[PDB]
Amino acid sequence: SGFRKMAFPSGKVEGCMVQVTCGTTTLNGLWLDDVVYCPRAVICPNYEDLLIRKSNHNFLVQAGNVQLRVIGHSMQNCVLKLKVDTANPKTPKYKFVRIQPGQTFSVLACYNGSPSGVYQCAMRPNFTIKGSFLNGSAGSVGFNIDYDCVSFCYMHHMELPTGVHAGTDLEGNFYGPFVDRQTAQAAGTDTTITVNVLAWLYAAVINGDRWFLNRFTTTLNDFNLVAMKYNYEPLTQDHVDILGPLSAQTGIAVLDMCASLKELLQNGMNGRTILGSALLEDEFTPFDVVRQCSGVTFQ
Amino acid sequence: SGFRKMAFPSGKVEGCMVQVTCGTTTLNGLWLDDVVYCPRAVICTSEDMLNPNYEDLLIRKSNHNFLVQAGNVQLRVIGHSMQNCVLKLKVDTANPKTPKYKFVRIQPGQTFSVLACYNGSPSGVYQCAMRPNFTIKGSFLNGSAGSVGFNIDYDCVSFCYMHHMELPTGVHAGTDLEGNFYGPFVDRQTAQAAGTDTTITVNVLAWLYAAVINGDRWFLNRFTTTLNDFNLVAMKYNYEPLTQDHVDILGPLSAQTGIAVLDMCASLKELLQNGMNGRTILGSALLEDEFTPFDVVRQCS
Amino acid sequence: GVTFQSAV
């Protein structure tokens, strides 16, 4: 029993974090095989291309107490790739993936190359993440573990004026309409991740919290008409399919649960809580609920 | 900026987790140097879990009755002893991944990270607090016993919790790493109930300070209170008493924000009476009590 | 309703 915001175990990623320094700028790097990935702003309208006329020795890469020898450098989108002379012996089985809005991941927040904390975050519909980051955190990474594989999906770059965060995938492509320069940028209107809310209502039912179940059912089209009016993401048939397991495991068909959620939006919670929350939680995916409630492990 | 339930990176603990089996019973163990620590209930039979006599059960065991597996490697048990509710299995190999560590017994209100494991393998990491009634509100399934809670301030892993059981309300009970239960609980499946839980007041105040640090002031008011009057109000909402120690502990956050501790207490009194009226604080619509004053300083600027 | 959380 119980249900917590649960991150993936971070050990495989901790052994990849290093410190990257160029001039007076220091941030974090991700050391995989014989390349260190970091935000290209470490070399800093900046002409990043014109600025990389530095030598390999201009980039100081420190893994713990060891200095890594940089033997090449190149830029890919907003990420710098530092080639080093030693492959990371701790490199896990991994790949780079670009996630979709609504998908969650674990963030290993790092400073000066040292991991400091781990938490779960969701890619918001407006392509920000509601992270917890201070100066020096650029280059911290986000990841999921699929089976045995670390899928890296996020590299942290900056904080927007509302205090939410923006970054790239590991190929340097920003999530959202953002750029890595000091210009006026704002988080767009955000929406609620409907399929995740339903997933969390299933988690609630699995944990015996059922007061919001009702006799009513609905259709995908009828639910979406109401939900769009409350700035909820549309629910697609794909979402219905993905919730299939939880719908079966609880006896609440997705559209039956949709009628419960439909009522929660129009009527509020009437002073009750669900799983210890007084708002509708939308940063658990259907897979997040399955992994936590069935005890899936990673080796 | 931002404020999240932030756990410690779990790698230093992941490298200590093993699987312990005795007969048909399996749980997790904590392999530090040449000792594997695990709940002594691994030696119970499914039949006798109401009134196990652990001394009697343990003396009937041989070292070779304990199957200890680190990954695909089987560790050889060369000795065993019981300390309170924890079994200590001596093995012939010191764990090469043993971090710098210590054992600490924590007080209610303290937080820690939990590495929930099954069959010696990690499932996830989350933050938890020792509740005033000495339970923890964990996320644990059958086979999670032997998972540990820990902090890693600086370079040292401080182990403070080993998981044993789930109570009928769905919250959890376990021990420190010397095998002493938190709270009045015992390693028996006899009927046990958690006392009424209360809210960790000093943590709520710390979290309001985190909210002000992150630029939110809507809940402040012009009033101050006395310590005793605040405690009279707080008790009526099943909040823990606030002591002068707690007031002292909040001194730093009080200085960083310019809001005196008893001024923040008067704001909490008003929040208890009014609720949030559709607003949120740090992304929550209720008053959060599992961040300590130390946690806030660790996370905030 | 108290449960050890070993596995059997």
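Using Swiss-Prot numbers, chain A covers 3264-3307, 3315-3569, in order.
Note: Cβ is positioned from N, Cα and C throughout, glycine not excepted.
Swiss-Prot documents A:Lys3353 to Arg as a naturally occurring variant and attaches the note In strain: Beta/B.1.351. Where Swiss-Prot documents A:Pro3395 to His as a natural variant, the accompanying text is: In strain: Omicron/BA.1, Omicron/BA.2, Omicron/BA.2.12.1, Omicron/BA.2.75, Omicron/BA.4, Omicron/BA.5, Omicron/BQ.1.1, Omicron/XBB.1.5, Omicron/EG.5.1. Quoting Swiss-Prot on the natural variant A:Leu3468 to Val: In strain: Zeta/P.2.
Overlay of Swiss-Prot annotations on the structure.
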| residue | record | contacts (Cβ under 8 Å, 6+ apart) |
| --- | --- | --- |
| A:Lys3353 | variant position | A:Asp3297, A:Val3298, A:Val3340, A:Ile3341, A:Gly3342, A:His3343, A:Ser3344 |
| A:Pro3395 | variant position | A:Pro3371, A:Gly3372, A:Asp3460, A:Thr3461, A:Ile3463, A:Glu3503 |
| A:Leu3468 | variant position | A:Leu3505, A:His3509, A:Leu3513, A:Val3524, A:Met3527, A:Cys3528, A:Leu3531, A:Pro3556 |
### Query
Unmodelled stretch of 7 residues from A:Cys3307 to A:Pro3315; how many angstrom between the C-alpha atoms?
10
## Note on the structure
DSSP, reduced to three states, assigns A:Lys3353 (variant position) to strand
